[PDB]
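Q: Sharing a structure with you now.
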Amino acid sequence: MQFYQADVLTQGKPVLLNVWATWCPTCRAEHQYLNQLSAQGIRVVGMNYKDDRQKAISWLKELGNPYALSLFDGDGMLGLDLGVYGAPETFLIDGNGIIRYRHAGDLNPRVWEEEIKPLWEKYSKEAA
């Protein structure tokens, strides 16, 4: 069990927080897409939710780990309030630890390209 300060997750810059599970139908494809965004330099923090830890681990080994930091059930965050949340959701947090967007559903090229990416750029320039 590990707890993290908000600043450790953001490092003073925007970050994506993805809440996922192996039982989630759209999460397999989403995972593969995150590997792509992660390669493009996007910092992503993962939160495995209401899932079997061992199955999540195997999932990350088989398909790869796009997460800079990976959290599981039992882990927590300090200084970051997500309110009522759960899988499948993706949050955009700015460099100051403020939630600037939340998307319920799977993260795919369209949501990223049309909805989130512009906000990400917005706060990237603001943090820099």
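The count begins at 1 with the first shown residue.
From the backbone N, Cα and C atoms, a Cβ is placed for every residue, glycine too.
Swiss-Prot lists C24 to S (Swiss-Prot position 80) among its mutagenesis entries, and the accompanying note reads: Drastic decrease in activity. According to Swiss-Prot, the mutagenesis experiment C27 to S (Swiss-Prot position 83) carries this note: Drastic decrease in activity.
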Q: Taking every protein chain shown into account, which of the mutagenesis positions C24, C27 has the largest tally of Cβ atoms within 10 Å of its Cβ?
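A: Max Cβ neighbours within 10 Å, all protein chains included: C27.
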Q: Would you mind pulling the DSSP three-state label for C24 (mutagenesis position)?
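A: Where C24 (mutagenesis position) sits, the three-state DSSP reduction gives coil.
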